[PDB]
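Asker: Right, I'll just put the structure down here and ask away after.
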Amino acid sequence: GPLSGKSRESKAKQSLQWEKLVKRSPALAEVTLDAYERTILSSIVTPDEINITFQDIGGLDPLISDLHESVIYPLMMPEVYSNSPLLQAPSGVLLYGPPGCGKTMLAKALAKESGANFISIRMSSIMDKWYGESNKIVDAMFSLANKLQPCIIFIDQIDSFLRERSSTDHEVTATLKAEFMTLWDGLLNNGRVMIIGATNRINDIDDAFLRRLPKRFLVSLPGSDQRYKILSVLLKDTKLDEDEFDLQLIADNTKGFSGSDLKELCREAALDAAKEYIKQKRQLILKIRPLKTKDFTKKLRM
Amino acid sequence: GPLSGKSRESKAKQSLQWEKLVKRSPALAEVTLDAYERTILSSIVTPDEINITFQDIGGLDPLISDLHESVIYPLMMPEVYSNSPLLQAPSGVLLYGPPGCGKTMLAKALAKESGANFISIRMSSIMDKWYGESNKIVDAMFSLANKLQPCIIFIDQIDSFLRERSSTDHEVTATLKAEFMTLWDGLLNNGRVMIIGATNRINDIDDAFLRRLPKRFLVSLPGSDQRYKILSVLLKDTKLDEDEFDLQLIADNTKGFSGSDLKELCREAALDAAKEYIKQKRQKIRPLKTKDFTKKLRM
Amino acid sequence: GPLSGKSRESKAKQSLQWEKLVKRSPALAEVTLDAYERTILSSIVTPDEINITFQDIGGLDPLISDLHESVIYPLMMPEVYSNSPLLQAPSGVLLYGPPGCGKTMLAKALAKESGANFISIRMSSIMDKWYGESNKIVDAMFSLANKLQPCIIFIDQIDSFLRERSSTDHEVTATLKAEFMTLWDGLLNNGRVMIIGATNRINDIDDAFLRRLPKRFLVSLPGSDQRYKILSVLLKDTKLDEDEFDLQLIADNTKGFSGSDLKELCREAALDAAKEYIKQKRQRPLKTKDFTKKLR
Amino acid sequence: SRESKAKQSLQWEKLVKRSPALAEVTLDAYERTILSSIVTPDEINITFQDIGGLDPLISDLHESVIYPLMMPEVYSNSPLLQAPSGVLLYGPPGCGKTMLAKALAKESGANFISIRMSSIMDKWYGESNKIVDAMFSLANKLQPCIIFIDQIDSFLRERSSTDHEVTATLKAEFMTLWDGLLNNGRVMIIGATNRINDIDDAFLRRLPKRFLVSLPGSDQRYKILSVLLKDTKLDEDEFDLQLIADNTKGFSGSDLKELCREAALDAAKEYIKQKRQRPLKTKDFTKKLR
Amino acid sequence: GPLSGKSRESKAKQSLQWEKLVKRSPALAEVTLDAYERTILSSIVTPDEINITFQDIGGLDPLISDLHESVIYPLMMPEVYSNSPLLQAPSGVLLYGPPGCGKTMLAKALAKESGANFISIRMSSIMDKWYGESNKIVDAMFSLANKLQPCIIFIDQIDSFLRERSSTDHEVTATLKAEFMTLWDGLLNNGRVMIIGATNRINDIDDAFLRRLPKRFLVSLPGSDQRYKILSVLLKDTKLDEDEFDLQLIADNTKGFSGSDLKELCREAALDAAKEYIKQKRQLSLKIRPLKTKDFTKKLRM
Amino acid sequence: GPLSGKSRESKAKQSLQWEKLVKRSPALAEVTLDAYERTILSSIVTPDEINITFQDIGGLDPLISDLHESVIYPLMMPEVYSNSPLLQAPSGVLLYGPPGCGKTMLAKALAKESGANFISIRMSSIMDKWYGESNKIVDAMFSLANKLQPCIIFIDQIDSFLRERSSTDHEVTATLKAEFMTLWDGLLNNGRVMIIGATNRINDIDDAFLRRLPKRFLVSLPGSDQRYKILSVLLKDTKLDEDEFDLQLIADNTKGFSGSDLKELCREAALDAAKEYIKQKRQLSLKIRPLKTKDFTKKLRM
Ligand SMILES: Nc1ncnc2c1ncn2[C@@H]1O[C@H](COP(=O)(O)OP(=O)(O)OP(=O)(O)O)[C@@H](O)[C@H]1O
Ligand SMILES: Nc1ncnc2c1ncn2[C@@H]1O[C@H](COP(=O)(O)OP(=O)(O)OP(=O)(O)O)[C@@H](O)[C@H]1O
Ligand SMILES: Nc1ncnc2c1ncn2[C@@H]1O[C@H](COP(=O)(O)OP(=O)(O)OP(=O)(O)O)[C@@H](O)[C@H]1O
Ligand SMILES: Nc1ncnc2c1ncn2[C@@H]1O[C@H](COP(=O)(O)OP(=O)(O)OP(=O)(O)O)[C@@H](O)[C@H]1O
Ligand SMILES: Nc1ncnc2c1ncn2[C@@H]1O[C@H](COP(=O)(O)OP(=O)(O)OP(=O)(O)O)[C@@H](O)[C@H]1O
Ligand SMILES: [Mg+2]
Ligand SMILES: [Mg+2]
Ligand SMILES: [Mg+2]
Ligand SMILES: [Mg+2]
Ligand SMILES: [Mg+2]
Ligand SMILES: [Mg+2]
């Protein structure tokens, strides 16, 4: 058994994740897991833990539709695509581009809406100082993904785990990467198991690992209409002026703005728009003023 | 388990920090911690460890007000800002500018007055020779900040921690930076956790790491009025001449002077003004005059 | 495990330095040190190791007086300077100027006669190939300097230690310098701890690192009176003829002439004045003629 | 490597053979790595007597280097009579700075660290600085020590921000250990170079005694020719060494050695041909010159 | 019940060693031994087992004399040294240095000529998988050494038995080392019991164990005169040509050679010198050819 | 006894090897063994298990002769070498060099022709997860090698065992190496026991272990004549065309080829020559085809 994951809170988290998985998939109750796979179970992300929905992603509607029709529907609905063997889901999916464009939000929406079991694994859980523990951890990760047959394995910042191999790499790290390469695509074919990765450095990933991510989505910087959609999504459920507000000017004048930059701009604009409301409530501890174009003009450069 | 948290002095420091945190926040007694989180607990900076007040900072009054209204109140008073989802605290805060302008001063004031639990982590504690211990250290730091729900993780000199990723980066360093990037903004959203960093080289920070510091404060070189306020703050509770001392001359003639430079100038002026009293004591302090400050100023 | 000690000679040196520190300051016997702090302990210079005092430095009398009144008395006498918040010792001290002007011996006299526990770190001990050990070494150094509360950390040739940070800098060195800047002036204030450096390239020092050295002493090339004082200091307990010796002329003829060069000139004058005496030993007082013979 | 450890054992054996008191001295691993670069008088075949044309320079070098470092008891009356911290042998190339270093290593017999930049330089982080520290510590342990760095202008070049990090830190550590607070014993580092101006002033101060081994004069060239042409048959009537010395104008020691070697080979060429199947004269010397 | 030495041959060896000890010391017949002490008795080195004499060690005459005057005579002749309490033998002796210099030769000479009962214990005879057996083995070893009152306990390669303690040490190893420390120098003072140890890595030994070895002997690499003495000892009772052999030249040109290296060189030189005699004996010249210098030069790098 | 000797087929193998040893040496009937010695018995290589003859090794005739007169004859014929005490067999033999040059062939020929009892033991059978079992295993290994008095303890890849000692070594591994050092050359002298090692990285062996291997054979890369002899002995009992096959050129162009490389080249050339005959045999020319230079050169680089 793995020496890590023996904590009482760890066991409680594993039991909680297993109960959630069994509640979502009743057929999962007949599946028995190893101790290593039970340790991997703590990295499962349920739909509940995610508050991001595909409707909360703006400016990526063609990308969202392509991701659905090429990733989610083949993986989650194999009966429709069973007519031809070339209609299967890809073994790997890579979301790459400049930071802040929505790769992590797309991964969150995949965790929430796809319906596939999701493992958001981090390298802290994979790495272990003891000999041979990391290889068994990856083996358990792949075996658990095979057991929860429609599974997605997510590795955020995948350019570090799947970095280019070299002689200067650590022996345990190199063996771990080789084991991941073998289990990803080897003699024993996986089931409906997909490894989804998000990264900013596309060229830092090993060629043998980039080959295992054949479906690549370029979440690039948003355009003017894309920025308008992102701003409309961010400024949803937030009151805006019916006459003075002009979202087109904000979308056009945010040249070279990522989604996170637009989120910070919206947060700042809402803060200085409601400053009067926080001033009133701080004395106690009316209504928040609808957002105006001018509030965006002060914190933008024209 | 972890490494370097097993020393008796280290365990005593962890127990002291946990006791201070529980005393400050009585609801924190029910929180249980892993051994890695206990190791991170030695990096906790409590308000009693900081002697620096927000009123002890001069020349940054609009910066202090903006930092308050956009950082502290959304983080520490979510009930006021709960009406709208866009009124939340920033994911990260960067205090960047020329050295000596008061970035560490603002960080100390945040550690003392914000009321947020504060972790001042240094990369000596994060780094570990053993394999995979540093990634677990990062994960423990983030989980501890999540448990102490209004937490601020402070990383002084964040340009080295968040350096731009390269193919020549060390494998442990690169995996550590990727793990910090994932936990900073990933699938599992953090609570009221904000990472505050101070740096002189903002360009050395990675673009994806500058992404996670969306609220940026430029603590630039002080102006004439800013120098006036800084020198007035430094010379507080220190005797000054009523008629023979003029401070506007010192503020105007200290062109291109940071707060540290003004502190050193004030220290030298006090030293060679009270040298006579020091010589008498070695065997009252004279009021400070503007002639003394002109003596120590090259102009 | 710092991997820098763990040797019989290293452990013996560390125990010797700790015994000397406890003998100098009896209050240190209750202080417990970590393994990394014990590794740092080997770089500690006790006053008995230094054979140079303040009376062996000449031509820099107002620099010695200013260094005393601005470094030693604020640091070693807190009760005298406790009246005002602007009378504390500096967080850093920089000795800069042309080489051979008297900065290394000034640091020697600081290690000998100031009274503070003295740490003369060389970058080789700090530079460790293993991951994260250099930063732990720096942290242990700062914690040990805080434990021995009156302390001075000396970095000779601080220009390369505190060089300007760049993208071409190694990752371990960049984190080392960042950790040094954090512990030098960060959230956790140091005690009576200051960092003193002697260098010849002040411009090579990083601006943020130069900021942490606010009390900067400029040791320039000596003047005529300064060179005369240096020659008088270098010629003590030696035979000088009353009528023949003219030290003033030797002082003026040494234009642009450093203290190390003054030592070299004095040692060459002694050599070619006592050549006959040492030849008789194997088998003449110092005058202006022999000094001007070596000079040009 | 096995060969490196064998070389270290070789040098250690030779040094304890010369100095019986060195058996109790313990060495660090980096100290043994430095000891691998230590040369001995046995492998050097050049004597101070073989240094012709530099008699006044040889006498001054002896008086300022050999005796104050080998006889502390004679010079113990005055601290100013001690050996210098560094000695620089600068001048035009081919004048015999390297052979001066070999004669210094041989006749003095000191523990000679004839060390190079390649042995100091290492790819791993912090290795070169530890190498320099162990070099100076080993020089402190073997108290009669001279450290030689041939072509020291490249090693002690002017410091700049353009310099690489590792070599700049290396130069800073060498600067610290050359004259620092932990004062060395009878340790003296000697450099031979052709570009004295290329050496940093901070390193210039650390070689206070300098040696200008210059272009030989007519008498100096005659002494060089007389010294290097020993154990050779010369016809008394035919030979005229003064004319040969006066003919070579502006010729370095290396040029004189090459000219004499060419003349001797041309003289002995006939004999070699006969073996396969004559004394040296002024005509062969004058014919080679243009 | 020690569960070791239960075999018939081990019991026979124990009985033979006890008989030899009783023959050597007639007063030893009154001593009754426990079963664990009988198990320790298998490690007794009676001097007839050793063939090495002190004379058989060359180049260590000052070391041999110092070892005698400071180790053997204070231990074996306490009547002479009983005038002052500071003249007793040390509680431990460490022989350290590069391998092949003669530490085991000195230990063999001590086993053969000192006259002290010698126990050459090994880690296999100490370690036991059963609980608490190894500590009882060490206790029996110390009690037996006390019973055979002039005794020497030898632990070859002592850097492994007395390695530096750590929290990563095995429980039985840490308990064993603590028990050895307690019995070595504790409340109950030992008799004329000395723990002589030979090692190559003195720095690997624990500081608390190096303390219990206060008399340290450095058997370093031999010098030219020392190598000449070693070669003279090794080439004794061997035919060498008077006119042709030059031992001094071989001693100079065997630079950086340990005693074992010189032994191997002498063996190879004698082999290639006598090869003719072996070639003549295999057919079944005459007498063995006396060894000359060239037989050593051909096997030397020089 | 340990857990290794409790298996049924392991006990059968041990009984078979003991029967073979008694059949080869009739004096071995009276010798009895401990349980650990019986487990060591399973690592003993009988000469009939080896199909490699000293004549099967080509190009190493000077090395084979030197190995014989310096290693085998002193060990196997002590009556001939008993006139001089310096003619004994070395305590250790090291075969080092680039891989594929014939070190394992030399060890096989030593196992089959030398006549010594051969212990070719691997480190898995030495290592044990239990406390102190590895030390007892090596102690029984040396005791058994002493009982079968002419014995060879061969450890292939001797660099992994006998590696340079370090503080990062496992405690059981460190005690194992120390026990091997003590039994190899300690107080209790071994009989005609010699440890033969084969390795590629001679520098990885510890200095104290390299000392215990004084006789060293450098099996370097074959030269032109050496490669000619290796190809001649590899192409034995094989039909070769007298007129067309010129082995000298094939020996000339295999620059840098080891013995394994020449073996693979010969195998490929033989397969290419016999492809037609083998295809014909699968359907059932009718005779084998003599080898030619063209088949060897087509696999080679001119
Ligand atoms: N398409 C989008 N629509 C609305 N908001 C977005 C979009 N993309 C990004 N954001 C905002 O940016 C923030 C972070 O985005 P995200 O973490 O997905 O970036 P990323 O492209 O994955 O970069 P990184 O790989 O560095 O995390 C989110 O909190 C979100 O509010
Ligand atoms: N704005 C200010 N008002 C008053 N004092 C100041 C100010 N800025 C700096 N100082 C003085 O300078 C000292 C150090 O300042 P601080 O460490 O905050 O500089 P910094 O901007 O963080 O630069 P660095 O990041 O290089 O440390 C403080 O002790 C403080 O007394
Ligand atoms: N002011 C002085 N009085 C007497 N001797 C001096 C003086 N300055 C330098 N010296 C001589 O120089 C040596 C000390 O070196 P010094 O302190 O000059 O180095 P430095 O100025 O720090 O230059 P660097 O930074 O290159 O080390 C002593 O041996 C001493 O003889
Ligand atoms: N001083 C010596 N005189 C004669 N022979 C020696 C001497 N030292 C070593 N030898 C030869 O070396 C062989 C083994 O030496 P020994 O085992 O004593 O080495 P060691 O120093 O104990 O190294 P290790 O601890 O690795 O065994 C002996 O058989 C002996 O022939
Ligand atoms: N001299 C030789 N004559 C004939 N065949 C040889 C010779 N040397 C090697 N070979 C062939 O090489 C093969 C490999 O065995 P070999 O003895 O070369 O291993 P080795 O040299 O010890 O290399 P390693 O160290 O990798 O085991 C053998 O099957 C043998 O057929
Ligand atoms: Mg992301
Ligand atoms: Mg700061
Ligand atoms: Mg200096
Ligand atoms: Mg031994
Ligand atoms: Mg005790
Ligand atoms: Mg093999």
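Here Swiss-Prot sets the residue numbers for chain E, with the shown residues being 37-320, 333-350 in order.
The deposited model was determined using electron microscopy, 3.0 Å.
The backbone N, Cα and C atoms fix where each Cβ goes, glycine too.
I grabbed these lines from Swiss-Prot:
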- E:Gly133, E:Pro134, E:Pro135, E:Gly136, E:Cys137, E:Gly138, E:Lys139, E:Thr140: ATP binding site (BINDING)
- E:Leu69 to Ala: Impaired ability to extract tail-anchored proteins from membranes. Does not affect formation of a homohexamer (MUTAGEN)
- E:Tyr72 to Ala: Impaired ability to extract tail-anchored proteins from membranes. Impaired formation of a homohexamer (MUTAGEN)
- E:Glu73 to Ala: Impaired ability to extract tail-anchored proteins from membranes. Does not affect formation of a homohexamer (MUTAGEN)
- E:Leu77 to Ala: Impaired ability to extract tail-anchored proteins from membranes. Does not affect formation of a homohexamer (MUTAGEN)
- E:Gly94 to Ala: Does not impair ability to extract tail-anchored proteins from membranes. Does not affect formation of a homohexamer (MUTAGEN)
- E:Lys139 to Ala: Impaired ability to extract tail-anchored proteins from membranes (MUTAGEN)
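Give me the lay of the land around each of these features.
Answerer: According to DSSP, E:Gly136 (ATP binding site) is assigned to coil rather than to any helix or strand.
Taken residue by residue with DSSP, E:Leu69 (mutagenesis position) is part of neither helix nor strand, so it is coil. Its own atom aside, the Cβ of E:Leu69 (mutagenesis position) has 17 Cβ atoms within 10 angstroms in the protein chains shown.
E:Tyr72 (mutagenesis position) is surrounded by 22 other CB atoms, counting those within 10 A of its CB over all protein chains shown.
Within the same chain, residues at least six positions away from E:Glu73 (mutagenesis position) with a Cβ under 8 Å of its Cβ are E:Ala176, E:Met177, E:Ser179, E:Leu180, E:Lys183.
Under the three-state DSSP scheme, E:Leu77 (mutagenesis position) falls in the helix class.
According to its DSSP assignment, E:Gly94 (mutagenesis position) is coil. With a cut-off of 8 Å between CB atoms and residues at least 6 apart in sequence, the same chain places E:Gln262, E:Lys265, E:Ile266, E:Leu267, E:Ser268, E:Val269, E:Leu270, E:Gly295 near E:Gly94 (mutagenesis position), listed in sequence order.
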Asker: List which of the mutagenesis positions E:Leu69, E:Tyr72, E:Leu77, E:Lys139 have their Cα within 10 Å of the Cα of E:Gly133 (ATP binding site), in sequence order.
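Answerer: Near E:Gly133 (ATP binding site) by Cα: E:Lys139.
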Asker: Hey, what's the Cβ neighbour count for E:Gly133 (ATP binding site) at 10 Å?
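Answerer: Looking across every protein chain shown, the total is 18.
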Asker: Compute the C-alpha separation of E:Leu69 (mutagenesis position) from E:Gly138 (ATP binding site), stating it in Å without decimals.
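Answerer: About 34 Å separate the Cα atoms of these two residues.
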Asker: Would you mind ranking the binding-site residues E:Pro134, E:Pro135, E:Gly136, E:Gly138 by how many other Cβ atoms sit within 10 Å of each Cβ and giving me the lowest?
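Answerer: Counting other Cβ atoms within 10 Å of each of the binding-site residues E:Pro134, E:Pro135, E:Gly136, E:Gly138 gives the minimum at E:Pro134.
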Asker: Long-range same-chain neighbours of E:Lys139 (mutagenesis position), Cβ under 8 Å, sequence gap at least 6?
Answerer: E:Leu131, E:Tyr132, E:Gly133, E:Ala234, E:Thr235, E:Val255
Asker: Looking only at Cβ atoms, how many others are within 10 Å of the one on E:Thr140 (ATP binding site)?
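Answerer: Summing over all protein chains shown, E:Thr140 (ATP binding site) has 24 other Cβ atoms within 10 Å.
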Asker: Can you check which residues sit near E:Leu77 (mutagenesis position), meaning Cβ under 8 Å from its Cβ, same chain, 6 or more apart in sequence, and list them in order?
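Answerer: The answer is E:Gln50, E:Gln53, E:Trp54, E:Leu69, E:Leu180.
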Asker: Which one is it: of the binding-site residues E:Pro134, E:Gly136, E:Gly138, E:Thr140, whose Cα lies the shortest distance from the Cα of E:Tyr72 (mutagenesis position)?
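Answerer: Nearest in space to E:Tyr72 (mutagenesis position), counting only the binding-site residues, is E:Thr140.
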Asker: Using the recorded ATP site (E:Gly133, E:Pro134, E:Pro135, E:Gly136, E:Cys137, E:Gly138, E:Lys139, E:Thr140) as reference, state which further residues of the same chain have their Cβ within 8 Å of the centre of those residues' Cβ atoms, listed in sequence order.
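Answerer: The answer, listed by sequence position, is E:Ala234, E:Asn236, E:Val255, E:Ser294, E:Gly295, E:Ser296.
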Asker: Tell me which residues of the chain lie with their Cβ under 8 angstroms from that of E:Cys137 (ATP binding site), as long as they are six or more apart in sequence?
Answerer: E:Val255, E:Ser256, E:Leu257, E:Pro258, E:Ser294, E:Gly295
